[PDB]
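Notes for the one structure printed next.
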Amino acid sequence: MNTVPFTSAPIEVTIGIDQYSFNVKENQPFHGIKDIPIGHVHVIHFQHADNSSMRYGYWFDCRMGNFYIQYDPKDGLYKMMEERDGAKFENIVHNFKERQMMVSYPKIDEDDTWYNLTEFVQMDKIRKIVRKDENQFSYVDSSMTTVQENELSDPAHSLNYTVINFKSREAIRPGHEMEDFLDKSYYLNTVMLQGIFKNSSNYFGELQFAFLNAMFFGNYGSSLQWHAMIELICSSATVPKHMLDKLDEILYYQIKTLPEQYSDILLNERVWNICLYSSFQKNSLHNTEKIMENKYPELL
Amino acid sequence: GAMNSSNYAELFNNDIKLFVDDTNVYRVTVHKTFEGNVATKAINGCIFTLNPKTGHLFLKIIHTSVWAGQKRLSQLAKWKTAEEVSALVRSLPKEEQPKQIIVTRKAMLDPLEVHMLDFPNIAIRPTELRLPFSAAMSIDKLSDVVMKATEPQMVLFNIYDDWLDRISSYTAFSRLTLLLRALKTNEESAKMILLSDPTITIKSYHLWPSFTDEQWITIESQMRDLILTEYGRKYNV
Ligand SMILES: N=C(NCCc1cccs1)NC1CC1
């Protein structure tokens, strides 16, 4: 179990760690988060009490270094940093734990939610979507745009998701216009899976990472990417059976975890109704259809 | 985006454009089978592709053989249309290619956009105008060439005959749409109007009779009456 110490909490903020969150009052004696499960990526995220505008945060993996949070009063945000002095870090964490100034990552033992949301998410792929090679952790926020969004303005601050566009020459083979537009199997299996992602684990990883950014930060371009990657699969007549089974489980946990109160802004009515009731895979997502119908029958 | 009453004069400016109408591509008769079931028999169709400024009509005849062994023909017809329009543009010199293609039904938008991905500078647009191009098969010479065809064939027409010698393309288009609206609302009455006077003939290289300017005003008035007064017989006013 690893630890992300905080130098201090000078400004009132709601802090999230994975799907958990808690309120820290301005100048409250908060010095970080302990007992963080090793083996998974994690996200620590922030929303200031005084400006709910701008949810931001850091993707990190405690196996890749010792990380801490420190408020910057010039730039006005909680920043993640790496401590290279290993002895100083263990010493710091020991003192804060001894004085019980840290909240415990509150994982119930029955609870595989976070594993199921991040099953295919790897730090190394996150850092290829969020480019800032000088840090081992990756910053994301509400307002960052995607490479495809910038094609329709600061490139260093973009989310480099895989561009999916159903009316593109990449998607459509000359002479198979109708075939490839109505059955996207070629684009899924040959262009994307064999060509770009190499395997379905990498595809699912980007899909899961897009959902989580959309959900945690209200990142609109991530939400578009998550739906696009679902729709590409559901609109393909020929999909490996194992991918469909896994997709059903992935979406099931994503739908289970979504705040009921933001379903209206995180779920695209058209894509979901198409995927569950019209597409080639309309009969292949039993768990997802059942939770969708029982939790958001309005959307349908 | 779309094309409607507000930007109507754009049709007659100097940017090459084409209207594409697919309503006569897939045509069937419905009949009873010996077992008493119902079956369709397809008949020849056509794609109606018109330059509204020049009157140039590219009439691609769709022979029934193109449906043989195919399923979901109404959906296929939209993609075949898009394939044929795309082939036409590719066959034209660059300086004759359209800058816009306006489809008369929104269901042609995606099939045409996909077939034209190679031409990202050609705008594909729908329209809110209810244009009467389906009545093209009520023009006798166009119907004749479509029904007689034994193979895929493209036939070229000027749907304005020689009218642009005397009137503007705006007026020529207004006349055409009035004639087609009339043929669509009451074909027999419309054709009676057009041919009643045996002395006004259709030249061999034309589609419509050789009316003088005065006779066209009379004709145009009679077509407006028809459209108002057939509207009466169908709608008790
Ligand atoms: N009317 C024509 N040719 C010129 C008129 C045009 C319409 C469409 C493009 S050019 N007929 C030719 C087959 C003999």
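These residue numbers are counts, starting from 1, taken along the chain as shown.
Yeah, the Cβs are placed from backbone N, Cα and C, and that goes for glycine too.
Swiss-Prot has this to say about the protein:
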MUTAGEN   B:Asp21 to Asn (Swiss-Prot position 1853)  Reduced growth at 30 degrees Celsius. Strongly reduced growth at 16 degrees Celsius
MUTAGEN   B:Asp22 to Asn (Swiss-Prot position 1854)  Reduced growth at 30 degrees Celsius. Strongly reduced growth at 16 degrees Celsius
MUTAGEN   B:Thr23 to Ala (Swiss-Prot position 1855)  Reduced growth at 30 degrees Celsius. Strongly reduced growth at 16 degrees Celsius
MUTAGEN   B:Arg105 to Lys (Swiss-Prot position 1937)  Severely impaired growth. Reduced growth at 30 degrees Celsius. Strongly reduced growth at 16 degrees Celsius
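Across the structure, B:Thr23 (mutagenesis position) and B:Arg105 (mutagenesis position) are spaced 8 Å apart at their Cα atoms. Calculated from their C-alpha atoms, the gap between B:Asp21 (mutagenesis position) and B:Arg105 (mutagenesis position) amounts to 7 Å.
Neighbour list (B:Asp22 (mutagenesis position), Cβ cut-off 8 Å, at least 6 residues apart, same chain): B:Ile47, B:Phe48, B:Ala77, B:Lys78, B:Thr81, B:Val103, B:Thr104, B:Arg105, B:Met108. Summary: among the mutagenesis positions (B:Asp21, B:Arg105), the fewest other C-beta atoms within 10 A of the C-beta are counted at B:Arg105. Its own atom aside, the Cβ of B:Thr23 (mutagenesis position) has 21 Cβ atoms within 10 angstroms in the protein chains shown.
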